[PDB]
Each structure stands twice: as structure tokens, then as C-alpha cells.
There are 2 protein chains.
Amino acid sequence: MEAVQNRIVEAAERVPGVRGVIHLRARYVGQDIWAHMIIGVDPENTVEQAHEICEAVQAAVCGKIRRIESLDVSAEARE
Amino acid sequence: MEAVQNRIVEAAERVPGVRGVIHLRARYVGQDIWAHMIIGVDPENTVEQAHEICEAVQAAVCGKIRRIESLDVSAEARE
């Protein structure tokens, strides 16, 4: 649980435009993980750019961590 | 319930920068309402601007509809 959540955080942080993981809640459903994540982004990015970063984080994390079967990613301004 | 939710929607829509209410969930707790709202915004607004619109919607709706005692507002790109 703690190691998998570190893996998730690190995976998100390596995606262009991510300025920290603000929040991550992981729920275990059988052998699978269902998760909700909030990432920080540049406040001067557009809303469209922030959506693109969130989509990229979803693809990267789901592609890298095969136990994850649901992941919702949203963004907030950071710095 | 239906009339109060129409009131909430209309109140949000009159705030500068709102492009529709995408989602509104209202829960009744005793006599009070607790609500979660997603607004549409210009995709070319910055993330900081979208946060400012959300804050303005929170102030307007909470100020106008006194039964609401909790309101969380987030934004997504619309058009």
C-alpha cells in the first residue's frame, strides 16, 4: 500500500507539467486499485493545457502501474 | 428540491466567466444543503483565472441561497 502509492506519485511527477502531487486517494477493490489524484500545475497554464497534463498523467500512471484499474486526475494551481 | 437547484444554477450562471453548469449535486442534511458544482469556463482562461471564477461562484451562490452551508466548485473547459 505505501510502496504502491510512492510508485504512483513518482510516475505522475515524471510527466511534463506536473508540479507535485497535491492529493492521492487509493482504494483497494479486490486485487485492483481505484484512485483519485490532484496534481499541481503552473497557474499560467490554460485550462486546456491543464486538461492535457491530466490526460497525460492518466495514461502514464495507468500504463505503468497495471494494478490500477480506475484513475481520475484533476489539477490545481501550484506556485 | 427541483426549484432550489434551478435557483443554484441560475445564480452560478450570472457570475462573470461561467459557461454553463456542467454538474450539480445537492444533498439535504437536516434543513441545510451541501453541494458540489462543476462549471464550464473558457478553455483559454488560465488555471488561476478559473480558480478566481470558482471562488466568485462560491461567494455568489452562498451569499444568495442561505440554505446552502457547504459548496465546493470546480471548473472544466467548455467550448
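We number each residue from 1, going along the chain as drawn.
Note that Cβ sites are derived from N, Cα and C of the backbone, with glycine treated the same way.
In Swiss-Prot, a mutagenesis experiment is listed as A:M37 to L (Swiss-Prot position 250), annotated with the note CTD behaves like wild-type. As a published mutagenesis entry, A:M37 to P (Swiss-Prot position 250) appears in Swiss-Prot alongside the note: Severely impaired magnetic response, cells make very few, small magnetite particles, less MamB and MamM protein accumulate. CTD no longer dimerizes, CTD has cannot fold properly and is unstable. Under mutagenesis, Swiss-Prot gives A:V47 to R (Swiss-Prot position 260) with this note: Loss of magnetic response, still stabilizes MamB, CTD dimerizes, binds cations, dimer interface is tighter and twisted. Swiss-Prot gives this note for the published mutagenesis A:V47 to G (Swiss-Prot position 260): Nearly wild-type magnetic response. In Swiss-Prot, a published mutagenesis experiment is listed as A:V47 to W (Swiss-Prot position 260), annotated Significantly reduced magnetic response, many fewer, much smaller magnetite crystals formed, still stabilizes MamB, CTD dimerizes, binds fewer cations. Annotation of the mutagenesis experiment A:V47 to P (Swiss-Prot position 260) in Swiss-Prot: CTD dimerizes, binds fewer cations. Loss of magnetic response, still stabilizes MamB. Annotation comment: Swiss-Prot describes A:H51 as Fe cation 2 binding site, evidence class a curator's inference. According to Swiss-Prot, the mutagenesis experiment A:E76 to A (Swiss-Prot position 289) carries the annotation: Nearly wild-type magnetic response, fewer magnetite crystals of normal size and shape. Residues annotated as Fe cation 3 binding site in Swiss-Prot: A:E76.
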Give me the count of other Cβ atoms within 10 A of the Cβ belonging to the residue listed as 'Fe cation 2 binding site'. 17
Nearest by Cα to A:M37 (mutagenesis position), of the recorded positions A:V47, A:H51, A:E76, is A:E76
Given the mutagenesis positions A:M37, A:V47, A:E76, the candidate whose Cβ has the fewest other Cβ atoms within 10 Å is A:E76
Three-state secondary structure, which DSSP defines for A:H51 (Fe cation 2 binding site): helix
Can you give me the Cα-Cα distance between A:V47 (mutagenesis position) and A:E76 (mutagenesis position) in Å, rounded to a whole number? 10
